Every structure is written in structure tokens, then in C-alpha cells.
Amino acid sequence: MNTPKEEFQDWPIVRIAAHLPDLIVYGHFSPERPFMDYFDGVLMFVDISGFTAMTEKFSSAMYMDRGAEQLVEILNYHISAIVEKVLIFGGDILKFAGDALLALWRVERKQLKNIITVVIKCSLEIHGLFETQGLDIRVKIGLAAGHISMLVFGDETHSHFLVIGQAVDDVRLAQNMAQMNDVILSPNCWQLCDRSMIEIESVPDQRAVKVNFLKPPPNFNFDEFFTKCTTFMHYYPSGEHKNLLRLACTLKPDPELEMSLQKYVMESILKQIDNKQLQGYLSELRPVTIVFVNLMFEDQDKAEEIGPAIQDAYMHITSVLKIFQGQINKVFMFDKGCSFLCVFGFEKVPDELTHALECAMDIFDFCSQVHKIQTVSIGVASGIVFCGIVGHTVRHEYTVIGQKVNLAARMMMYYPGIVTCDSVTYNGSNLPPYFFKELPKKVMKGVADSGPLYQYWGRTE
Amino acid sequence: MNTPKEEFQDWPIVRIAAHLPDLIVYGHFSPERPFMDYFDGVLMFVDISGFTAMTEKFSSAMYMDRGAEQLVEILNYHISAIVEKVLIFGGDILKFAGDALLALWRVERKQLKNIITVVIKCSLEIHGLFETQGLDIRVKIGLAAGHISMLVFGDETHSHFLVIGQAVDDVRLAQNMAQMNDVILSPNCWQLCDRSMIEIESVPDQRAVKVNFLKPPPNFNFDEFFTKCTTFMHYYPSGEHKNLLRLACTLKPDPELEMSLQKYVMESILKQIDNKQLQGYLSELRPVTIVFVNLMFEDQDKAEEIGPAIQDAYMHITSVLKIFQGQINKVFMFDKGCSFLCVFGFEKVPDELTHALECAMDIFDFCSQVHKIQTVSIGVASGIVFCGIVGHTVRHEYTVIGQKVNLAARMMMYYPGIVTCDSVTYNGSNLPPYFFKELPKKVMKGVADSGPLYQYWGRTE
Amino acid sequence: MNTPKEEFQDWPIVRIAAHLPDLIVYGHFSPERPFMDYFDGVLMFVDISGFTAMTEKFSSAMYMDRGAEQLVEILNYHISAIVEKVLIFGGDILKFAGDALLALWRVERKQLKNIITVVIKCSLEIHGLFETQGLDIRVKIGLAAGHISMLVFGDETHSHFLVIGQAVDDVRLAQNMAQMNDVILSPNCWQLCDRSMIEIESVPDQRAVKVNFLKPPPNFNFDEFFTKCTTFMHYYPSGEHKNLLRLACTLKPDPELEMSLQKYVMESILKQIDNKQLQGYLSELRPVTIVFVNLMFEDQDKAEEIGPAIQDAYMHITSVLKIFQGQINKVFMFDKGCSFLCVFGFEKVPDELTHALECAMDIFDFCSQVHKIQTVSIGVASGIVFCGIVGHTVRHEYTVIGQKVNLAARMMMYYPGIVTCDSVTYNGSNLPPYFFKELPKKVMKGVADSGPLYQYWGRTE
Ligand SMILES: Nc1ncnc2c1ncn2[C@@H]1O[C@H](COP(=O)(O)CP(=O)(O)OP(=O)(O)O)[C@@H](O)[C@H]1O
Ligand SMILES: Nc1ncnc2c1ncn2[C@@H]1O[C@H](COP(=O)(O)CP(=O)(O)OP(=O)(O)O)[C@@H](O)[C@H]1O
Ligand SMILES: Nc1ncnc2c1ncn2[C@@H]1O[C@H](COP(=O)(O)CP(=O)(O)OP(=O)(O)O)[C@@H](O)[C@H]1O
Ligand SMILES: [Ca+2]
Ligand SMILES: [Ca+2]
Ligand SMILES: [Ca+2]
Ligand SMILES: [Cl-]
Ligand SMILES: [Cl-]
Ligand SMILES: [Cl-]
């Protein structure tokens, strides 16, 4: 008989699986909402700098109305290489935060010390890519190890996951401390790490530490040491499938599973995956209204406490967003609180600025009175941001990039406890100035020019 | 010099060839209509059960308006494996009858006895796939060997082929006798088969027999025995091309040939093949009106007798269908008669129920008075049926699946000599009840609930 | 660690690079317009005959409205084989002139003699393809070696390149002399070629010569001799990439470069490359209005003289074309002059014939008064011509084919110094006959039936 070659079949379930991590794909858990699960592991948070400035530049006339297609191409080219090195070293890319991403190495408690050596060596090879030579892009890496807690929340047709814990805080703080082209270990990490191998220098006014270089023992063989660590890695491609990047590529049609997975991904993306829409139309530089919500609590690391609150918060957010036409792009822990990245005009309608401000007030009013929510903080920005699918062929997500996305993210941090909006949203909308308040100009990190920032006061006095 | 790798070129003629068997692709014959050709061979009729119930289930709310895409995926996943095993064992998939399919091993008279061993071993490996574990699907296989007669009919822009003979009757009867997960040999088969190898048990009130297992001679080598049989197989991939499933994959641009082949395939499919339409839009769960015609004769096996009649019948069918907006999905011998599967709203228009009943009457009136047509039987059903491309990448066809397709197929059998319509067609249309007659409720095989079935009586009394 | 296979990534810059030669892709030069660059090399001009007759045939009823898709398929099938043999022998396909194409082997002065042996052996293998057996197609090859001069001209959003020199004239004249299935060397070639190897017969009333066959020295090894010549070839795939046809396939995202390259390609093609348009819709048999401009000079080979003139000519052409809706398909040296192939209704509008004639007059009036332009000659033809992407997957261009394209090309040659239009353009438009003049019927090469040809006289007397 003939033994014909079996072509890699590109099933919808395999296409959908590219938008999610192995954490979710092979994570079988109760459909009850919320849901929590606890485990240990190492977290890597890679952040690329200079792309929002590049995104701003690509809207200019010189790219001849191909700025969105020029941006995805160069953006994905560099991120694909990063994603490969994460996947090849046994990592799981959890989430794509615009030009930044969050990776995870999930392991049992005792095997952290060994994994951090793998994650550190991985992070150095990632940094090694962009020391060579896409002329002004830098990269920041923060590493943290310890207890992590997944939270899965949502309704019957949608689902959203996010990670919680001291490690999730540590990794972000570590990355904020990071200078241009540096690797920062949290205080719990480095303590967990094998201290004989890793050389470091102390950060000023900080208990975290910077990695200079690995100084491995004499007869050390990283190829052998890696193979030991792969024993504890669950879904690392092996045997016949060792040539693959992800085990998710080998998935087979399973209606039950696909129904579960499709809830996490947007309808626009599913239409494209189902071949009922062209691939290029999701990549675009369009005028949107960013609405960056941020919910803070008394104890941010307590999964059983904040889990129910975020579920209650989501159910209201998604409902009021649906009335005005908004959509939740991403949900993730952003500096001591869960943050919903909402977008209007993704759903293009006039009076979008008038809707966005009213919904921010609507969300603020409900979220303030939900139990255990200590502080609600919302930021609103409007302008030309990039929208599109960012990542590798086997691991990518739909995300938004731009200076207005940065702006809205800072506004909720720098102006907490209140709803805030930029100059474009203020003037574009036309409620009287009694509806707003002019705020003092604060100098903000990671943003060029705020202009006059305002606080949406409300309809009544 | 450099010797670069030659990428498999996906020409339109190769794409079109996937919708047809090798019987038609490499069958060069006169363009006169009708056309008959006579030969010997073994027929396998594989039928999957439980998918119309699954199709009904996939229209529910839990699949979140991705039931059509969920269905094709799981359906094709299982059928692809079946198609592979047919193609790898040297078979030719003639036709896809919804979730069922018809295969053919064409050989000279004396080599039947050897081929049936190959077809039986093939059928056992096909049954072997679904004994393991898509939780409630069963499969039925019927096998028949003997004289077969092809009939090619149609007009100048369209063509339709179908097989005729005692073997074509035997194989269907064999499959109807088959219990869940069984292999049934016709009485002519088993007599043709090597009786020393095959063990069987007798079917009650039947001259056909069930296959239990192969009991091959002591020093038998199926790999060697297969290679002998491949000598008599014309188009079995070999040499440089042995890695391919079909020889049709190696086809090269030939306007003459492509003009001949494109007539067999629908315009909707050609538009998709020509890349003037997205792939996903043909896969859909849509409300249609099935019109299942069935023409019976005095001698069903006589190709020279019924061939001209079916040609005359087609020419009227296609003309009156074009007036109302119908389309012939499939034509094939279904239990002692040639049966046209027609579909309305494939061509979406209001008053589609009013058109379907009038055309059934129109077809009935003409077909009754065409010479040699003993009995005309038409069944009409309306509801949500699945439409889409079913099969393997190299061998697939556009077909329809659903409980309403089953219903219309039974109605013409159980209520012969008259036009019949279901409750949905009766009430949806609004001719007075004088135009219809209420029929007695018969218990029908392969259908859940008929409801009140009616007979379309006519305009006049 | 795992070392996964790296799938050929199909970046937009790689897709765009297929529409251009290595001359342009790896040619880094000043953005000033015009730009000239001088070098030596061998030119091959392959021309296929009988396809415009085939194109005319494919518009008939027998192809069932798939003539455009049938034509591209068979056309590209034969041209792909030609393109491969050019690329494999180290050539660079400069331009696709409908069913004809222009190749280039760029080398230093002293290595011509060796390259011509490679080009001749290449041309014989190209001719060898179509001596076997797409029933009435012939091929003509002309070869010329010597000094070549590139000219790059255009505006800020578009660019156009073309080659100038005695070699560029020689190669066209050589091809015009060529009988059906012949290889013609120019007088400078053959003198450059190794005369011991190549056997020839003299052409009547001509200093050019026909190639009969190569008669290589005793212990000659073409595989070894080729490898010597590849030392002087810049971009010939080698090492890890020797399995590729073009080095351009290995291109990596470079915004600067991609901005430069995208100007050469049409917006319609970029939309398709960006996946915002289906591939099939550019392939079509549509009614157009061809406007074939031809600018002649005192010294056609002088790059510094005619370069500025063509730049000045282009800037007016593109502007007046944009008013009426025209588009420049191709620009190239056609028999002693630079020729712009313009097309209307590519931009479908009524009164397209009324626009085309006025623009021809507009272009004629300006171009006549531009310095150094000795003779302006314009031809206008209207009818069903083929439009689509012609070539290989790695090297293809958007071009137009048809008898009306031939007609407009002859009209400007046979009726120089004036604007001319065919019978279809005359009668379809409705300016009074005072606006036109009836011309005498000249017998023209490469066209079937002119009908009454007219001269667009003008609005005033
Ligand atoms: N798509 C997205 N997902 C998550 N966070 C985002 C985001 N877009 C912007 N932000 C937020 O905006 C803030 C900006 O971070 P910074 O590090 O100061 C900018 P950068 O990374 O140095 O260069 P960039 O502006 O090119 O991104 C971060 O706190 C980040 O969380
Ligand atoms: N697309 C199609 N092509 C040909 N015949 C069809 C068809 N859809 C339904 N039928 C007819 O409907 C009848 C139903 O056959 P059965 O075997 O009783 C149903 P089954 O195969 O057991 O499970 P199913 O209902 O999931 O198909 C058959 O006689 C068949 O010919
Ligand atoms: N797309 C295109 N690009 C460049 N020139 C074209 C063209 N279409 C037609 N022509 C011109 O039309 C003329 C016709 O050339 P001929 O050689 O006489 C026709 P042929 O090649 O023998 O068969 P054909 O008519 O199938 O092409 C040439 O001078 C050519 O330059
Ligand atoms: Ca960032
Ligand atoms: Ca069935
Ligand atoms: Ca030609
Ligand atoms: Cl998260
Ligand atoms: Cl049939
Ligand atoms: Cl040119």
C-alpha cells in the first residue's frame, strides 16, 4: 500500500487555539463563573518600547495609506521571534498587552529554582535579538516567581481569564524598574533562583535586582539541564511532534472544547477564522475612543475576595457597553487592580464621544457600590490607534496600540477615584463645561502630550 | 545549476477535479447525451448514522451561531479518514450522498474475487475507526460486486453521472439490511469473494450475508497480495507520485478537459474555486425546501432503456426548476429508481413554498407521460437543513444534510405515485385545503416526527 | 531544546517583490526623478504568439463565462516554465509585456562572452519546451548583448523603470526578424559570443544571425562552466538558499524598502496583497479603451537626453489621466521610442470613449511641445481585452492581452505623428465626423482586421 504524507490540517479549533494559551486550551474546569485555580510558576513580562511613537509616525502621508499593513508586518516580525524563543524554551504566552506580552512557566513548587535558570537564559536570548539592530525600538523584561492564581470570569457567551498574585505584581513592578534593554528579577525571584549561577547588580532604592549575565558552573551543559526541566513541563512538544512550536497545533475537532474556547475570542476574529471575512480588514489605523477602567481592592492578591467582585463588575460592564456599542478588548491586572480595556468604534457610530463618557459614568456608579471595590478609576482617550492581530502564526491575539491607549492607562492611575477624559473627547462631545471639570496638568510617564485633561463631572451638579 | 523544489500547484482544474471521481476525470467519452458505458467492479456504500440528529442539535443556541462551522469541521474530520482509507486501498469515491458515500473499485471480470478481499479488508479498517470512539455516531457498510453501468446525461452547460445495475441495487439493499456497525455482502458478492478467507453469519429472511472477520490462509501477506491487485488498478498513485492520494492532484491545465469537468460542478462552487467568493459562505444552516423526485421503471437495470428517459426527464426538470429558482443537488439510483434531489432557496426568494409545490406538480405531469416511466414519486419537505462541502481536501462534494432531507426521501418511497408535502410546506403556503389532501400517518424509517403529511392535489378538482 | 521547522513566511514585502525584478528590489538609488544608471549585460526577449487569438476565442460561449480564469491558468502554466528556466539559469525577468517578457543577465564588461553561452543554452531549453506540444502557440526569442542604461522616473507616490540602449533596440529588432520557433542573435551579440561553440545561418538582408545549435568543445561540462559564471552573478540563490528560485523570497520587513517598492505596483494589486480583496477579481475579460502613447527622440540611446523628457512627459500623462480616470499599465522602449500603455475602464465609467480621445489630444499637445521629443504617436483601440496577473508565483506582473492591445500598438507605429482611433471608438463616441478624419486602410503586422481607422482631428478645425 501507499503511505501518503499527512498535510498539517488547519481546523477552526486549531485556528481558535492560537488566540489562547495552553493554560486555557488544556485547562479543563467548571463552567461556573467566577472560577479560581491556584498554582506556582515563573512569569516573564516582555515590553517593547518606541512602537506607539512608530504607530503615530505610520499614520503620516509617507506610507501612502498602508500604515496599518506596514505596522503589523514589522511589529509581528519582531514579536514572532520573541514568541518563538518563549515557546521553544517551554513557556506559555498568556496575554498580548499591545506591544508587550506576558509569558508563564507553570511548574510544581520545588522545580522553580531550575526553571528560573531557563527563563533567565530565555530572557537573555530575547534581549540578545535587539542589541544587534526597527531603528529605535528597545525592550524591557521583568521576571518574577512564586504563587500565581488564575481567575476565569464571564457570562454564557463570553469568557475572560487573568492571573493574580504577588508574582503578578512583582513581575510588573520589576518591568517598571527596568532601564532600556535590562532584565530585572523581583525580590522573591533571585532568592528562588540559583544564586551561584546568576550575577547581579543592585537597583537604587529597591530590593529587586538586575541580571548582568549567567555564570554557570564548570562542566555545565544547558542542553542537558534543559532536558531535565522538560520532564516537569506538561505540554512541551515531544517525540513525533517535537518539530512543532505548540502542542495546540495537533488539536482535533471537539465541539465541546471549541464551544468553550470560542467564548474567549471576539466575534470579528471568529468570522475571519470561519473564512467569512478577509484577513486584512482587522488590521487598520482607525479613530477610536479608549475607555480604560481600573478596579482596585483592599487585598489585590486574594482570589476568593476579588474574583466575585470582578465577575459582578464584568456583568454590568458588558451590559452597558452593549447598549452604547462598546467592546472589552482585554482584562488584566494593572498595578494593584484589575483593568478592563474597552474600545468604542471598533461598531462605528456618530456621537461615540457622547456615549463613551456616559458609559464611563454608568460603569463608575455601579462599580463604586459593588462590595469590596475600594477605588474605581476610569480614563478616556480618543484618536487614531492601531487595531490588529499581534503575535506568531501559532500564538497571536487581537490587540490595540497607540499613544491614546497609553494616555487612558495613565489617566486612571494618575487621576484615581474619578472618570477622566482627554481634550479630543471634551471638545468633540458637546455637553456644557458644567458637565466637565478642567484638571491640573500632571507630568505623566510614557506619554508625549496630554493637552487639557478633564474630569467628567456628570449631568447633575 | 540549482534544482529548486517544485511546490504543489493548486490549479483550478485540480480544484475542480476534487469534486469528481476518477471515473469522470479520466473518463473520455462522447459529448452526446445520454451516454452509457458498461464495466465490472466492486461497490462499497458507507453510511454514517446520527448526523441528522446532530445537525438538528447544532441549530440550537449553545453553538452560538457557529453550528454550520462546527458541523462541517467534525463531519469532515471523520469522513476525511474514511475517504483516505478508500483512496489508499485503491478505491474511487463516486458520490457523496449527504453523510453517506459511494465508492467503486473498477476492474476486469476475472479480478473481482481478488478485489473483494481488498474491499472487505478496507471496509473492516473503516469500521475499525469508529469502534474506538462524535459520541453517538454509527456506520453501516454494504458491499456488492458484479456488472455496473454508468449513465452520463445533461444539457450543454451541465452534466450529471450515475451508476446503474444489479450491483448498484445489491449494495443499497445490503446497506439497508446492515445493523449498527456491520458489513453486509450481497448474494452475488461472497459468491464472487474467496470463501476460504471470509467468515460469515446468515441474515434472517435474507440471501445476503454479514462479514464477521477475515481468516486469511497461513503464509498470507496482505502487503504483497495488495501489490498484485494494484497491477489491475489504472490510476493508483505510483512511482514518483506514490506519496499522493489521487492521481488527479497531478492534473495540468487543459481547457478542453476543464470545460468538460466544470459542467458537473455548480456555479456557486466554481466561483469559490476561482477565488471570487469566500470559502465559508457555502457552509451554512439555512431554511430550504427539499423536493425529492423519484422515477421508477419496468426494468431498472436496463441502461439503454432508462437512459433516454432520464435524459428527457432532466431536460424538463432543469427548465421548470430554472423558472421557479430550483437547483439539482444530486442525481442517483435510490431503491429501484433514479432520484433527483432538488433544493429551493439554496436563490433565496419569498413564496418559495408556493413555487416548490407547483413545480413538483409540473415535474410530475411531464414525467408521468414520458415513455418507459412507470411511476413518478415526489416528496417535499421544508426546514433548516445543512448545506456545505463534505469530504477530503482531494475528494469532496457539495451536499445537503438534515432530517427534512430524510423526510422527503421517505415520502416518495412510502407514498409512491403522487406528490407529497410536509406540515411546514402546507401551512407556510396558502392555497386552500381543496388544493391539498390530508394523508394517513405512516410510521417511517429514519425520521423522527412527520407531523401531518399532505398530498398536493392540484389547482383544479 | 526543540529545533522547529521554519515555515516560509509570506510577508507583504515578499509579495510586493514578486512584481519587480532584482534590478529594482536590490537596486538602491537616489529618490530624485529622473534617475539613470549604466551597466553591461545580455538581454533575452521571449515573445509568445497565438495568445491574442486564443484570448479572442476564450470570450466565446463555450467557456461558460470562465474565459478569464481558463486563460490565466493555461497562460501562466506555460509562462511559469519559461520564468523558471530564466531564473534557474541566473536571469532576471525585468518586465512582462503581455504574453511576451524581457529578461536580463547583468554582468561586468569582460564576462559577456561567457554569459551569452548561458543565455543561448537557456533560450534553447525555453524553445525546447514548445517543440513537444496549447495547440497553436509559437515562441520567438531575440538575444542582444552590450551597453544597457536603466531609467527610473515618476512622482512621489508612483515609480516606473525602463531600460535604454543599443542592446535594448537590438534585442527587439532581433525578435521581429525571428521566424516561428527561432533564436536570433543581434550583430553585436555573436561577435561577443564564443564563435567556436555556436553554429549559425545568415538572415536575408540582415546583419543579425539565427542560432541553429550549440557545438561545444570536446571535454566541455556545462554544469562546471555554469558554476564559473555564477561567481559573477550577484543575487543567484546559493548555500542554504540554493533551493529557492529568487533571493527576493528571503526578504524581511523593511518599511523604508517597502515604501520604495510599493510605488512601482498598482493600488489594486496592493489591496489584493494586503488581503483586502479576493484574488480572482483582477483576472477578467472586460471591455476597455487602450491608449497607446509613443514618444520618439533624435537620439533614443542617450539616457541623459531622453530621461528628463520622459519624466516631464510622465508628470503630464499621469495628471491628465487622473482627470479622465486612466491608468498607466506599462512603460517601455518600443521601437525607437518610449511607449506608455494606458488603459481606461480598468475606473469603469460611461462616456469612456469621449474621455479617451480628449486625453489623447491633451497628451499629444503637451508632449509635442516638450523639448527633445521629435515625434508623438498615439493609438486608441476599444474592445474586450484580458486583464490579470501573468507569470510565476515568485515573479509575476499585472498586464493586458488582446487583439485591441496589438491594434493600438501598431496604429502609433504605422500612423506616426498623429492621434488615431479604431472603428469602435469612433462610432461609440459621438463627436461629429468633423472631429475625426477617415484614414486609408494600411495592412498591419500582428493584427487581424482593423476596420475603418480614424484620426482624431480635434474640437476646432
Ligand atoms: N494594549 C495595551 N495593553 C495593556 N496595557 C497597555 C496597552 N497600551 C498601553 N498600555 C499601558 O500604557 C502604559 C505605557 O507604558 P510605557 O512602558 O511607559 C510605554 P513604552 O513601553 O516604554 O513604549 P510604547 O509607548 O511604544 O509602548 C503601560 O502602563 C501599559 O500598561
Ligand atoms: N444528502 C442525501 N443524499 C442521498 N440520500 C439522502 C440524503 N439525505 C437523506 N437521504 C435519504 O434519507 C434516507 C435516510 O436513511 P437512514 O439510514 O434511515 C438515516 P441514518 O443514516 O441511519 O442516520 P442519519 O439520519 O444521520 O443519516 C436514506 O434512504 C437516504 O437515501
Ligand atoms: N501587453 C503588451 N505589452 C507590450 N506590447 C504589446 C502588448 N500587447 C501588444 N503589444 C504590441 O503589439 C505588437 C504585436 O506583436 P506581434 O508579434 O506581431 C503578435 P504575436 O506575438 O505574433 O502573437 P499575439 O498576437 O498572440 O501576441 C507588438 O509590437 C507588441 O509590442
Ligand atoms: Ca508598552
Ligand atoms: Ca444517512
Ligand atoms: Ca505578442
Ligand atoms: Cl492577566
Ligand atoms: Cl450514482
Ligand atoms: Cl523596459
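Shown for chain B, in order and in Swiss-Prot numbering: 1-133, 138-350, 353-467.
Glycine too: its Cβ is placed from the backbone N, Cα and C atoms.
Taken from Swiss-Prot, the feature Mg(2+) 1 binding site covers B:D47, B:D99. Cβ neighbours within 10 Å of B:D99 (Mg(2+) 1 binding site), excluding its own Cβ and spanning all shown chains: 24.
Residues or ranges marked as Mg(2+) 2 binding site in Swiss-Prot (evidence: sequence analysis): B:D47, B:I48, B:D99. According to its DSSP assignment, B:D99 (Mg(2+) 1 binding site) is coil.
According to its DSSP assignment, B:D47 (Mg(2+) 1 binding site) is in a strand. Summarising the annotation, Swiss-Prot assigns ATP binding site to B:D47, B:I48, B:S49, B:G50, B:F51, B:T52, B:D99, B:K144, B:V406, B:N412, B:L413, B:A414, B:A415, B:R416.
What Swiss-Prot notes for the published mutagenesis of B:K95 to A is this: Nearly abolishes bicarbonate-mediated increase of enzyme activity. Abolishes bicarbonate-mediated increase of enzyme activity; when associated with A-176. When other Cβ atoms within 10 Å of the Cβ of B:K95 (mutagenesis position) are tallied across all protein chains shown, the result is 21.
For B:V167 (hydrogencarbonate binding site), the same-chain residues 6+ apart in sequence whose C-beta sits under 8 angstroms from its C-beta are B:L43, B:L94, B:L102, B:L104, B:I152, B:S153, B:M154, B:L155, B:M337. The feature hydrogencarbonate binding site is assigned by Swiss-Prot to B:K95, B:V167, B:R176, B:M337, with experimental evidence given as support.
Mapped onto three states, the DSSP output places B:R176 (mutagenesis position) in helix. In Swiss-Prot, the entry for mutagenesis B:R176 to A states: Reduces bicarbonate-mediated increase of enzyme activity. Abolishes bicarbonate-mediated increase of enzyme activity; when associated with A-95. The structure shown retains the original residue.
For the segment bounded by B:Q133 and B:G138, where 4 residues are absent from the model, the Cα separation is 7 Å.
B:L413 (ATP binding site) carries a helical DSSP state (H, G or I).
Secondary structure at B:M337 (hydrogencarbonate binding site), as computed by DSSP, is strand. The two recorded residues, B:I48 (Mg(2+) 2 binding site) and B:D99 (Mg(2+) 1 binding site), have Cα atoms 6 Å apart. Comparing B:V406 (ATP binding site) with B:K95 (mutagenesis position), their Cα atoms are 13 Å apart once rounded. Taking the C-alpha atom of B:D47 (Mg(2+) 1 binding site) as reference, the shortest distance to any of the recorded positions B:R176, B:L413, B:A415 belongs to B:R176.
Around B:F51 (ATP binding site), a 10 Å sphere centred on its CB holds 25 further CB atoms from the protein chains shown. If you count neighbouring Cβ atoms within 10 Å for each of the binding-site residues B:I48, B:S49, B:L413, B:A415, the highest count belongs to B:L413. With a cut-off of 6 Å between Cβ and the nearest atom of ligand 8, the recorded positions B:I48, B:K95, B:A415 reduce to B:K95.
Of all Cβ atoms in the protein chains displayed, 21 besides its own lie within 10 Å of the Cβ of B:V406 (ATP binding site). For the unresolved segment of 2 residues bounded by B:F350 and B:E353, the separation of the terminal Cα atoms comes to 5 Å. Listed recorded positions near B:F51 (ATP binding site): B:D99 (candidates B:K95, B:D99, B:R176; Cα-Cα distance within 10 Å).
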